Amino acid sequence: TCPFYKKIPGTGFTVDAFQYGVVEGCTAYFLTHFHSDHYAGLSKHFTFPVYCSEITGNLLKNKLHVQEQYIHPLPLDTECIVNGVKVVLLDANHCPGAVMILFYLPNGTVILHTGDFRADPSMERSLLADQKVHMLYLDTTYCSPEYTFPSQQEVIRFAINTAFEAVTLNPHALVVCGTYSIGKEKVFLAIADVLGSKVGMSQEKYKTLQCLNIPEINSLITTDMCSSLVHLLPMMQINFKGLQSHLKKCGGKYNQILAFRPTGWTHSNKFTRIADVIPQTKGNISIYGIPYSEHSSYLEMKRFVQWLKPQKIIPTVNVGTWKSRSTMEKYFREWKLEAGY
Ligand code: NI
């Protein structure tokens, strides 16, 4: 049974609710972004209308084989009418194709569902700025003050300089980057660009990246591993055993691996600055964990909510424990009292 916080009252609508079978009274199923916890349940046999971004619709069609007739892509930043209700899709600053959804209810209520997002001050000048929002369905993944991490730009700077230094010192070093889903493509694209290489990867990964509308992509990626000095691998293979095994397969082209694991937050963030990060090393293999987040930090979240001034907040993440729920409700009340709404 679909939980309440995936339902949009006063509509026939659900958000990211594909694992519950046929939801009673749902006339249109919205998908915020192509991540498995959200899409769970979609497949080629789905016969209800799905509303999403153009990128998300590319992935539904090519990766999950949903039939075209049921995929309804919408342009961003544009007022659209779906089953007699006005909606707008906004960029979520999450993974490619990820959106927030504004719903304009027939009774005058205005609802924002953030899906998964990284709040940014640039959002304060989207179509949100022009009207009041009564209810906010909020991505609360890192809704606690201990969650700090750097900007995405500083993290990319760290990785570029790290990889460029290592490979200039040793031209026979291979760089490997871990991946398990879409998002965080900047990590491996930025590194390959500084090294003047393409990024090499499996045919299944190449296919997924071809759905994303990234400019000049045929110039940046490839399935020819032999021609590339930045390789992508499954995240599970980013360990000493997996990387040694991969270095065997490269046929004496390389004698050193430098690898990156983009994580979200890790407790080394409560002590260490990005500048100060060090790898784990064993022989000729080094592994850096880098805190490249596609979710709001605590401070970024607080600023967005205090700017938006919603009347009611409904969390969509960390909802399974009473301790988590109680913690989030405390911060929401603090924020409301400090800002005065
Ligand atoms: Ni996500």
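Note that chain A carries Swiss-Prot numbering, so the residues on display, from first to last, are 700-1040.
When the header is checked for method, it gives X-ray crystallography, 1.8 Å.
Yeah, the Cβs are placed from backbone N, Cα and C, and that goes for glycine too.
As recorded in Swiss-Prot, the features of this protein are as follows:
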- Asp838 to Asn: Impaired nuclear focus formation, reduced interaction with PIAS and increased sensitivity to cisplatin (MUTAGEN)
- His994 to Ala: Impaired nuclear focus formation, reduced interaction with PIAS and increased sensitivity to cisplatin (MUTAGEN)
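Here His994 (mutagenesis position) is positioned 8 angstrom away from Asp838 (mutagenesis position), judged by their C-alpha atoms. Taking the Cβ of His994 (mutagenesis position) as reference, residues of its chain lying under 8 Å away and at least six apart in sequence are, in sequence order, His793, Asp815, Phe816, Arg817, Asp838, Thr840, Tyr841, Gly963. For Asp838 (mutagenesis position), other Cβ atoms within 10 Å of its Cβ number 24.
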